[PDB]
Amino acid sequence: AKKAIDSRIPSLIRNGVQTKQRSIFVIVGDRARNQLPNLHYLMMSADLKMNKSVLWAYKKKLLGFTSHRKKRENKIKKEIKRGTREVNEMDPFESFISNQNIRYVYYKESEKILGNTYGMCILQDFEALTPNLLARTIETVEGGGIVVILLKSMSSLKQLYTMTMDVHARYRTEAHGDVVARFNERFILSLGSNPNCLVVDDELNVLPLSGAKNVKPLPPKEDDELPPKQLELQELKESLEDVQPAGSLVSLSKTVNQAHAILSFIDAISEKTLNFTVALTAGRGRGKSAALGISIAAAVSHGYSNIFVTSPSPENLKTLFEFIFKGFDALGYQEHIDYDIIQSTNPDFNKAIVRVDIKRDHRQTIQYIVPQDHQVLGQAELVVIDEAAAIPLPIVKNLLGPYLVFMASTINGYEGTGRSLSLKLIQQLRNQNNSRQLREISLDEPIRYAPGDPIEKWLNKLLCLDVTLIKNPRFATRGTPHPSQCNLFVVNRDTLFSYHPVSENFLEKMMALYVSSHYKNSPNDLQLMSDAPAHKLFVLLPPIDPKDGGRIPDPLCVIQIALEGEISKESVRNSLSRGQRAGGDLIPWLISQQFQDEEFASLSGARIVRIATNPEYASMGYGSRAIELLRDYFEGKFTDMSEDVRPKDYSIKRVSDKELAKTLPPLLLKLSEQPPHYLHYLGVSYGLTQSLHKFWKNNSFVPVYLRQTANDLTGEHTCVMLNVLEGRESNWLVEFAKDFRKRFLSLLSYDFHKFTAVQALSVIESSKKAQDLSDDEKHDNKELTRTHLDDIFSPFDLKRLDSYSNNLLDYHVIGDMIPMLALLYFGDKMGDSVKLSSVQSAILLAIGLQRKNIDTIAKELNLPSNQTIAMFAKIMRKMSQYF
Amino acid sequence: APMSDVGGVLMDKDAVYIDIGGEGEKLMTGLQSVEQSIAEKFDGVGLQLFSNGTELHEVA
RNA sequence: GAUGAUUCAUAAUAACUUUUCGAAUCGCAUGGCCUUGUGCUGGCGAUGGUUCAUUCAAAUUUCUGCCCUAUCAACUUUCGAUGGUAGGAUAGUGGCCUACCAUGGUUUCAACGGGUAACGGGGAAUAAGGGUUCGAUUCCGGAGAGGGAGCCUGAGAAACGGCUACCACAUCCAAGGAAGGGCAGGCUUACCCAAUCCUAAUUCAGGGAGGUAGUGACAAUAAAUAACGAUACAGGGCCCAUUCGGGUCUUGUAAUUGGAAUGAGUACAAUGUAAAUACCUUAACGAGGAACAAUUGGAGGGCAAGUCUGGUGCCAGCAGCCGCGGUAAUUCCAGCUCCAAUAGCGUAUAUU
RNA sequence: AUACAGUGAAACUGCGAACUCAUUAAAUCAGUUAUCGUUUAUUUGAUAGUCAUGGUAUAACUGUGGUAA
């Protein structure tokens, strides 16, 4: 009949409504979809102003129903014809689906829902939860909303049971070398830490494993009582009503951080100074686009004719566009009357608003521009550079100029490349302030939900997004430890993600190092390092001090290793047996495509996914020392020669199905504890920069591949470097390096034409490093024959070469003669007869292989043009002597 | 109809009444019978930093 | 060989064909021989298939017939008009169409044109089994099935089917796409193929053809709401007339009392019908306040320790649910008397 | 039922599926012919001499999937 549900559930929902905080329910069982309408109606009975919209995120198929109205009513009518249903009867679940406004979304298509806000969210499938999807949905849930997770899987239920009976115990049944849901286990453990989480069954009985089990109903709120942030909003709105006409826009601002940023922007526009720069860094959901829309409206009110806005793509910018539109409406501008919208003629922009024209008063234009384009910026009054962190850094450096700059950056964004490139852009901002004046404003107050939201706090703790690097006072007092004193340790991933608080703090430090090190990140990287069998984690520690007394150590370097080769093939076969193969090897496939080589399929190697060193420590050599220790560990020097030592498998006790029918591992392990497999090589795949290339050159890696076209986000080409371990043949590496050298000499013509000659010679030297390290001296460049010379060069061309050697001719004749000669010199088939300087060889490569103009080469070298011409004349004089 | 029953939910004062409508059921009953919390179990459970070292129950 | 009549039927001869058709089928029987081969062939029926005839239709065609009007005399070649030859087309005749060729065809006897309320007329139609001309049935004629256009399937459609393009609406969506075509109502149901008849491989199935029932005073029907007595008490009842008066004679009683009758109803059955309702028939109950409780209108009083108004005491007028106490309180002109229509009976306005 | 043999879903095959809005007086309609000037699903009556048994292609049905549909 009627069963009185537990008093914690309505208390939790009404507390969330009163405090504008979100809540999370985990419904376990088959009737979770039957219990959803009760939760939604409790939401709506608590709050009438609450948003009605429901979001349904599912992986593959809907849980027991369909979303098509005609299909549903046809099935109902056929059931009426059979007679199994009364003519007017509805399951409350069916009425819920029929009446309520539900947006159905796949897990893969979580990008579409980013702008929208939803009253309720329903994650149907737990086992496929990814951090990116989780963050994307929970950001859409408004304050007071409910995030429901449906647990309908028996395996997940048994994992939950075993885990709550024993936190130490884990349920991994019938699991070979494969994916292990360590992230899901950490999720389930963190649900007990969450204060606004209830775990209930299909009969709405509260399971006491939740964090909210000691919840109490709040006292009823007073209408006179208001939150202090809203009180400061009232004060700022009173000041706005005193002001005019920007006061309406300030009232339109939803947070005091928005109001302060808006007032700083308005002060900048009132100054109207070209040397002034305002840099706004915001969290996600903090209305940075709202602040910039008020900025554009305020500039229009001041009477700004030229508004240039740039972004990597206008799909980052439509939000700014409607925010600008409602700022225009608040000022008094109306569509088709005083402003007109010209959308994108380009189909790739999906009819995005590219041109905004304003007719009243003087002509005003708000136009979207390409970030790489900067020559049109000569007549720029105000420019908003949105997602300048996502914009590549040299593009930003070129983009800086004498015009009003409003920079937009996303600190602590869900995409970690946003916050890492935000840190690098903060460094570039500190460079920029050193000339043009700069003022920095930050936003951390959410508009959708209350500040200090428990769900947001739990999500940030779980995904390690808000991890920030902090200098170590103990390490500062003890001084920088010596790299030879430092040592390498393997991190056991199970106890790393066992959610013990010490391991949580350690993981926070490693994630802080990871993000602060590399400028490219994603939340799925955490699930990747947790749940991939091939991946291993290494940490470089300072030497252990007795004064620490068992305190948590602070990492110096972080190494991520992915095992790619023949050892991964047995796991790939298991993945093919169990459906999908989730991208095992990258370097073997790339080498197989670039080079037809059957032996590389047999060879097994390790790829360094990321090296991470602390930015505060500069030129410590910790990364190079870590690479040397890793190479020694894979060679076997740290490994004990005696095999009499026990393997000592520190895997956590895995509960079986028969065990259900019927002490933590060490966080850090010495290198001698585990013996690595027989690995043949090390590889790295990274965006080509001068510092990183120098670092890997000092680590003695040899390049075998450079990607033809650079990545759009980074702007740097992908380079692959290999290093053969000792005791393994390097003939294949030497052949690969030689063919890559020839390919690079050819490819300097097209898409490498923008490289500097110094970096080009650096690449050539790194390629020649393999030939230098090769023990066999049989292979050598063949000397250029006289018949070959007469074939590749005309005799009267040689006469012209001698004439310009005697300086009779000009440059414009010898320009034909240059490029083939440079190819000969950098192929070194001409021999060791003529040795050129480094600067002279840079000039020769720049003219010949890169097809660069001498004015540009002189500008790059910071040398006089006549001096460069004389140096080239000396080069070709040596050439003419050699011929 | 807020005073009346709509669907299964019925609200009287602050209380909500909702109609109801093997091994897994047994382990759910075990979960209901369990009163200890996983955070307090984490408080009991200690962690070893290294292979041979002092196990710490809580962070310093 | 037919026929009033043929180049028709039929029979040939030489050919021709994207050229056909001349049973590779099905269930009931296990037939009669002797050759016992397990050979020969054995009967009733299904569904095919050729051509001709028949039937069912249909298309053209023939003559005979329908209003008013010259305040409508020329019409046709102004989608060729009238013919001829040949062709195309069609199921087929044909200006049906196309070349070429002649030139015609219709008529003041009204060709031709206009109006026709042409919801019209037709003995079309059964009647009017004694309404004065009236009922009932049948044909209306055409077109469409969001709107133009092209196409298709079939013995039969330029299909209430489908398809394409175009035009206009409009619906769902995850925004990528997908599908759709109104009628009744105001100022719509249920039961059924039992009858009647039709359609299928067919007796059997199906038919919102068709039948039956329900809500729906209205215009208007045949009743009932009592019929016989008995006793007691009283001396007056009625008619006419301006009054004066006159005429007349078993009448009056809210008096008592007796048994008999039965309709409305309540309700058993059978009949009835595919089933049921209804009808017909029908046991058992069914009146004294016959409370098993008839209305509608008209005429006239009378009453107070009551109220109002006008006065040449005690009057006159208007009137009076109201008095002085009292609402379980009071049994009072006993519920004041009389008249008329009666399941009907008044008012207002118009009109003979 | 040692080919099937009773009753038979699905499927193949065969047959049937021929209300609204506008008003014309040789037009329509009514009769009356003609078809030696035509077409036939059906019904009915006729009608055919000129290998102990050929080859496939699929539905229903299995299964693997795509889609919001």
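We number chain A the same way Swiss-Prot does; the residues here are 2-435, 462-689, 704-924, in that order.
Note: Cβ is positioned from N, Cα and C throughout, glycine not excepted.
For A:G286, A:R287, A:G288, A:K289, A:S290, A:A291, A:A292, A:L293, A:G294, A:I295, A:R475, the entry in Swiss-Prot reads ATP binding site, with the evidence type similarity to another entry. Long-range Cβ proximity for A:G288 (ATP binding site), meaning a same-chain Cβ under 8 A and a gap of 6 or more residues, is found for A:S254, A:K255, A:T256, A:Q259, A:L470, A:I474.
Quoting Swiss-Prot on the mutagenesis of A:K289 to A: Reduces 18S rRNA acetylation by 80% and tRNA acetylation by 47%. Sequence-distant contacts of A:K289 (mutagenesis position), defined by Cβ-Cβ distance under 8 angstroms and a gap of at least six in the same chain, are A:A262, A:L281, A:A283, A:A409, A:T411, A:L470.
In Swiss-Prot, the entry for mutagenesis A:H545 to A states: Total loss of 18S rRNA acetylation and tRNA acetylation. The structure shown retains the original residue. According to its DSSP assignment, A:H545 (mutagenesis position) is coil. A:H545 (mutagenesis position): 19 other CB atoms within 10 A of its CB, across all protein chains.
Non-local contacts of A:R637 (mutagenesis position) by the CB criterion (under 8 A, 6+ apart in sequence, same chain) comprise A:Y541, A:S544, A:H545, A:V585, A:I586, A:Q587. Quoted from Swiss-Prot, the note on the mutagenesis of A:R637 to A is: Total loss of 18S rRNA acetylation and tRNA acetylation.
Residues or ranges marked as acetyl-CoA binding site in Swiss-Prot: A:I638, A:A639, A:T640, A:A645, A:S646, A:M647, A:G648, A:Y649, A:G650, A:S651, A:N739. Look at A:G650 (acetyl-CoA binding site): DSSP puts it in a helix.
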*Could you tell me the C-alpha distance between A:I638 (acetyl-CoA binding site) and A:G286 (ATP binding site) in angstrom, no decimals?*
31
*What three-state class does DSSP give A:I638 (acetyl-CoA binding site)?*
strand
*Ranking the binding-site residues A:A292, A:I638 by other Cβ atoms within 10 Å, which is at the bottom?*
A:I638
*Helix, strand or coil at A:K289 (mutagenesis position), per DSSP?*
helix
_Integer Cα-Cα distance in angstrom, A:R475 (ATP binding site) to A:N739 (acetyl-CoA binding site)_ = 50
_A:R475 (ATP binding site) - helix vs strand vs coil (DSSP)_ = coil
*asked:* Roughly how many Å lie between the Cα atoms of A:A292 (ATP binding site) and A:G648 (acetyl-CoA binding site), rounded to a whole value?
replied: 43
*Fill in the CA-CA distance, A:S646 (acetyl-CoA binding site) to A:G286 (ATP binding site), as an integer in Å.*
38
*What's the CA-CA gap between A:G648 (acetyl-CoA binding site) and A:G294 (ATP binding site) in angstrom, rounded?*
46
*Express the distance between the Cα positions of A:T640 (acetyl-CoA binding site) and A:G294 (ATP binding site) as a whole number of Å.*
39
*When distances run from the Cα of A:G650 (acetyl-CoA binding site) to each of the binding-site residues A:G286, A:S290, A:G294, the nearest one*: A:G286
